[PDB]
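Trainee: Pasting in a structure now, in structure tokens, and then I'll have a few things to ask.
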Amino acid sequence: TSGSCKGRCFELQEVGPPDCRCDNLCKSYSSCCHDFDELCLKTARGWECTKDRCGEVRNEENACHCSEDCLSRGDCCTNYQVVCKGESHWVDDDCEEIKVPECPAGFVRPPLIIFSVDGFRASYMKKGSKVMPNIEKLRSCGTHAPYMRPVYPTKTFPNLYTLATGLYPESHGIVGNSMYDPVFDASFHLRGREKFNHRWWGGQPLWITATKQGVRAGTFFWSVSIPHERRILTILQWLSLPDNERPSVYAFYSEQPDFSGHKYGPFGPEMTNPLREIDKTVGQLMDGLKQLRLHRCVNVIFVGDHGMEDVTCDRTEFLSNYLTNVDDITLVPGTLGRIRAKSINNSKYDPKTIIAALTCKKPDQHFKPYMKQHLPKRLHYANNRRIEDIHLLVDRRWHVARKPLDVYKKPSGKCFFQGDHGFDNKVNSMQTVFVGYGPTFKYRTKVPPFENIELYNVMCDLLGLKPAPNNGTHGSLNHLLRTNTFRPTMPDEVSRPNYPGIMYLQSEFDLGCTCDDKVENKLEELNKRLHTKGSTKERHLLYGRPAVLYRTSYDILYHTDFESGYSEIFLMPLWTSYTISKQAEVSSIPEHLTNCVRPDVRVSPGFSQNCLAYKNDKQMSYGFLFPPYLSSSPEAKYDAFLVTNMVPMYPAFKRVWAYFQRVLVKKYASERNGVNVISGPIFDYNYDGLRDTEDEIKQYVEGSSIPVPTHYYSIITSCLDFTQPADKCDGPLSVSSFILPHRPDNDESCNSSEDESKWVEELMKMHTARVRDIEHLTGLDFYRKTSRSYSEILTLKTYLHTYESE
Ligand SMILES: *[C@@H]1O[C@H](CO)[C@@H](O[C@@H]2O[C@H](CO)[C@@H](O[C@H]3O[C@H](CO[C@H]4O[C@H](CO[C@H]5O[C@H](CO)[C@@H](O)[C@H](O)[C@@H]5O)[C@@H](O)[C@H](O[C@H]5O[C@H](CO)[C@@H](O)[C@H](O)[C@@H]5O[C@H]5O[C@H](CO)[C@@H](O)[C@H](O)[C@@H]5O)[C@@H]4O)[C@@H](O)[C@H](O[C@H]4O[C@H](CO)[C@@H](O)[C@H](O)[C@@H]4O[C@H]4O[C@H](CO)[C@@H](O)[C@H](O)[C@@H]4O)[C@@H]3O)[C@H](O)[C@H]2NC(C)=O)[C@H](O)[C@H]1NC(C)=O
Ligand SMILES: CC(=O)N1CCN(c2ccc3ncn(Cc4cn(Cc5ccc(Cl)c(Cl)c5)nn4)c(=O)c3c2)CC1
Ligand SMILES: [Ca+2]
Ligand SMILES: [Ca+2]
Ligand SMILES: [K+]
Ligand code: NA
Ligand SMILES: [Zn+2]
């Protein structure tokens, strides 16, 4: 329909029907005015000034200009000043520190330009260095990480929309490049028009955050047919608008190197040219900023969405080789698998039978099936109706597909892809890049790897915006910035602990427990009282007690070897803290104590567990949070069998936990020069990543009010300088943590019939976690009392130990 784009090319506000459009998305909607190509997508004479064009008479048909008036008009070719005025390319200038923003009059804040590169694997920064001089200059002179961790799945739209919102895909709704929503009864795909509907896109992306707070934002999407040179010239033209019209935040997107990486693999020889071409585009941007005198004013972020792995058609697993009944299912295929019933509302579809048929069926099987609530909690990939209940985690370098005909297409089955991405976000080949350059970033600074969920807060800081609620930890990336506008502070403690003394006689308890503890001095009786009053607490609680950030009733319980915060509501510790030195010795549970459980005279019978419930529950056993194997003396070992240290455990899980406690804790103390361990239960029955309230618990020990944890955590801290013992550390800390699923079987571990030394540690590594993940799941706040700055502690809480090689 009708109108003209004269005077309207790349207008910022999109016009409503029936009026035709002239903005940078009108092509995607087939809604541009008929003269949009003619007026807005000029190409005559290409994108570069030449010597013979210098000072030309302006010819408006040209793609860009070399006329004397072009700087005033804002539409010079980006190399105009170099060719026509003797200037140097930005890449050829020495790095010079940008201590303060150097901006033209009228600029109220440094603009932010986000330059996103699809499929830019982290190791391209080294491996492609010789063909990317502009990017290497941004990297070396600005602030860079060795790599940036994407979100799972490591696909384009989930990651770019995470970058824009600070949200996990399960929260922002873009949970794959393909998705089916069972309420909409509709599917979203990379290609097509359904993804234009705003019903798919949740959260608050940066451009909306900025607009609501009075900061103008350019579009972050681009029509694919608009060439990169024209995207750069358009951004530079917008930067020349009047102050009251000019955006403060801009986004450039490149479909390369991903497009070629799929065809040629991550390091195919064909990949050098796409890297060269992206570098040239960065140079056009920087040259263009330098002409506008903005190159020491704007903050530039150069960021990718995910990496790229070697993947070929022949490395495909077929569900038809496992399932007799493969026509009953629908599979979202590829570098991940998502399975649902082919016929919705079909009652003759059993996910349990499908999982079983996919579990450990072939020795080198290259995927593992999970119910989504059992996936590693670090993936945060379950709380959305668009995530199917059955998930297949696929090994790097592989695909999964339903049937052979899906992969080998007629005529005879040629392949024609060599790279893909989508795998587990800890996989090295999926890691991507981050560089920040400009006045607000630091100068020539390396920062440790971090997660892309953290960047929304930083981008808000760079623009003076208050971030919408999101999954970043605001302050954890303050060390990226020269000038911080956000001062993080610790959350206030909500519940204060009770400190019970001895209040109950043994005969008040009727727990059905027994212990052979009658066995057998004024000197060591005082010592025992001192321990129960907290005399060793500075050894075992090294970073202060955790703060409880919700309303509850709990008790602090001191012992010689461990301290705990015991919930009178959940009838078990929320946390148990203990230090094991490098010199600590492992001992057995003595024979006469195998089934010992002891009432705790500090805690009322009515707020205790009972052994009868465990006897009656034929599926459920128990373990201990402070391990009896690591008692400091035979006398202290009796403390470990208190009813207040006991937690419900399936026998299958006790194999995992006992090996962790008996073998692995001491191994870590040996390797790290002592460790401090905080362990506890987690209840997440609705798999939202957040601590359950008591009325959300779906399973109890039979006949009791003892709730069954869905997971058990541990946080294992030591001195970053391992020449210092964990309990006498002067400097920064080192942490690894896990959130183990509390499962009644070890079907996840295909080698679980072997000795635990052959599979338990592999399981724990898969379920590695950030301290922050545990905080969300428990409502606790750790590291309250250290000598370290709070921003440093926030970085520490977001650390993930991934167990990949370098
Ligand atoms: C990562 O960070 C995120 C962000 O902080 C965390 O997610 C948040 O988690 C909280 C707690 O679960 C949740 O709380 C509230 O949700 C209900 C309101 O939801 C709707 O409005 C939200 C706010 O919108 C406004 O502000 C935003 C700024 O962020 C703007 O973008 C908006 O335009 C608007 O101005 C909105 O964000 C939310 O969006 C969800 O739903 C959309 C439509 O389906 C979808 O498009 C989004 O993608 C998003 O979907 C996610 O979240 C929903 C849950 O909201 C999931 O189901 C999805 O699967 C997906 O994960 C909505 O449009 C509010 O009603 C809730 O209050 C009830 O429950 C609380 C306690 O839980 C109780 O105290 C109340 O009394 C109330 O109870 C009553 O209702 C319930 C039914 O809900 C009923 O059973 C009961 O009997 C009562 O009658 C609750 O306060 C946030 O919504 C959520 N935000 C987002 C963006 O996901 C996340 O936890 C964190 N992750 C981790 C691991 O830390
Ligand atoms: C949320 C919202 O406001 N919506 C829904 C999306 N609607 C839409 C309309 C026209 C479109 N034209 C072309 N393309 C290709 C394309 C991909 N990318 C990379 C990129 C950049 C930023 C993000 Cl956040 C992400 Cl996920 C991915 N940039 N452009 C689009 O996807 C497209 C989408 C616009 C209105
Ligand atoms: Ca991508
Ligand atoms: Ca929960
Ligand atoms: K039992
Ligand atoms: Na097994
Ligand atoms: Zn791709």
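Using the numbering of Swiss-Prot, the residues shown for chain A are 54-573, 576-591, 617-886, in order.
Structure determined by X-ray crystallography, 1.5 Å.
Note: Cβ is positioned from N, Cα and C throughout, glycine not excepted.
Residues annotated as Zn(2+) 1 binding site in Swiss-Prot: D171, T209, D358, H359. The 1-(9Z-octadecenoyl)-sn-glycero-3-phosphate binding site feature in Swiss-Prot is assigned to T209, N230, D311, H474. If you look up Swiss-Prot, you'll see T209, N230, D311, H474 marked as 1-hexadecanoyl-sn-glycero-3-phosphate binding site. Residues or ranges marked as domain 'SMB 1' in Swiss-Prot (evidence: sequence analysis): 54-97. One entry in Swiss-Prot concerns the mutagenesis experiment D171 to N. Its note says: Abolishes lysophospholipase D activity. Where Swiss-Prot documents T209 to A as a mutagenesis experiment, the accompanying text is: Abolishes lysophospholipase D activity. In Swiss-Prot, the entry for mutagenesis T209 to S states: 15% of wild-type lysophospholipase D activity. The structure shown retains the original residue. Where Swiss-Prot documents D311 to N as a mutagenesis experiment, the accompanying text is: Abolishes lysophospholipase D activity. One mutagenesis experiment catalogued in Swiss-Prot, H315 to Q, is accompanied by this note: 20% of wild-type lysophospholipase D activity. Looking at Swiss-Prot, you'll find the mutagenesis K430 to A noted as follows: Impaired secretion. No effect on lysophospholipase activity.
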Trainee: I'd like to know which of the recorded positions listed (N230, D311, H315) lie near ligand 3, counting only a CB under 6 Å away.
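Mentor: So the answer is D311.
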Trainee: For the recorded positions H315, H359, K430, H474, which Cβ has the most other Cβ atoms within 10 Å, all shown protein chains included?
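Mentor: Counting Cβ neighbours within 10 Å, the top one is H359.
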Trainee: Which numbers of helix, strand and coil residues does DSSP report for the domain 'SMB 1' (54-97)?
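Mentor: The counts are 5 helix, 3 strand, 36 coil.
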Trainee: To the nearest whole angstrom, what is the C-alpha distance linking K430 (mutagenesis position) and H474 (1-(9Z-octadecenoyl)-sn-glycero-3-phosphate binding site)?
Mentor: 21
Trainee: Just to be sure I understand: of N230, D358, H474, which binding-site residues have a C-alpha no more than 10 angstroms from the C-alpha of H315 (mutagenesis position)?
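Mentor: Checking Cα-Cα distances against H315 (mutagenesis position), the binding-site residues within 10 Å turn out to be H474.
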Trainee: Near ligand 7, which of the recorded positions show up if the criterion is a Cβ under 6 Å from one of its atoms? Options: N230, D311, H359, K430.
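Mentor: If the test is a Cβ under 6 Å from any atom of ligand 7, the answer is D311.
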Trainee: Name them in sequence order: residues not among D171, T209, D358, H359 whose Cβ is within 8 Å of the mean position of the Cβ atoms defining the Zn(2+) 1 site.
Mentor: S169, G172, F173, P203, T207, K208, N212, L213, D311, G357, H474, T485
Trainee: Determine the straight-line distance, in Å, between the Cα atoms of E573 and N576, where 2 intervening residues lack coordinates; round to a whole number.
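Mentor: The answer is 10 Å, taken between the two Cα atoms.
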Trainee: Once the DSSP letters are reduced so that anything not helix or strand counts as coil, what is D171 (mutagenesis position)?
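Mentor: DSSP call for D171 (mutagenesis position): strand.
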Trainee: Measuring C-alpha to C-alpha, could you say which of the binding-site residues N230, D358, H359, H474 are within 10 Å of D171 (mutagenesis position)?
Mentor: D358, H359
Trainee: List the Cα distance (Å, whole number) between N230 (1-(9Z-octadecenoyl)-sn-glycero-3-phosphate binding site) and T209 (mutagenesis position).
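Mentor: If we compare the Cα positions of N230 (1-(9Z-octadecenoyl)-sn-glycero-3-phosphate binding site) and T209 (mutagenesis position), the gap is 7 Å.
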Trainee: Would you identify the secondary structure of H315 (mutagenesis position) according to DSSP, in three states?
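Mentor: In three-state terms, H315 (mutagenesis position) counts as helix.
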Trainee: Cα of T209 (mutagenesis position) to Cα of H359 (Zn(2+) 1 binding site): how many Å, rounded?
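Mentor: Here the two Cα atoms lie 7 Å apart.
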Trainee: Can you tell me how far the Cα of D311 (mutagenesis position) sits from the Cα of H359 (Zn(2+) 1 binding site), in Å?
Mentor: 9
Trainee: Out of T209, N230, which has the highest number of nearby Cβ atoms, where nearby means within 10 Å of its Cβ, if these are the recorded positions?
Mentor: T209
Trainee: Once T209, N230, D311, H474 are set aside, which residues in the chain still have Cβ within 8 Å of the Cβ centroid of the 1-(9Z-octadecenoyl)-sn-glycero-3-phosphate site?
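Mentor: Neighbours within 8 Å of the Cβ centroid, excluding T209, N230, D311, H474: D171, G172, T207, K208, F210, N212, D358, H359, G475.
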Trainee: For a quick check of understanding: given the listed 1-(9Z-octadecenoyl)-sn-glycero-3-phosphate-binding residues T209, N230, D311, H474, what is the maximum Cα-Cα distance in angstrom, as an integer?
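Mentor: Max span of the 1-(9Z-octadecenoyl)-sn-glycero-3-phosphate binding residues, Cα based, is 14 Å.
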Trainee: Could you tell me which three-state DSSP class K430 (mutagenesis position) falls into?
Mentor: helix
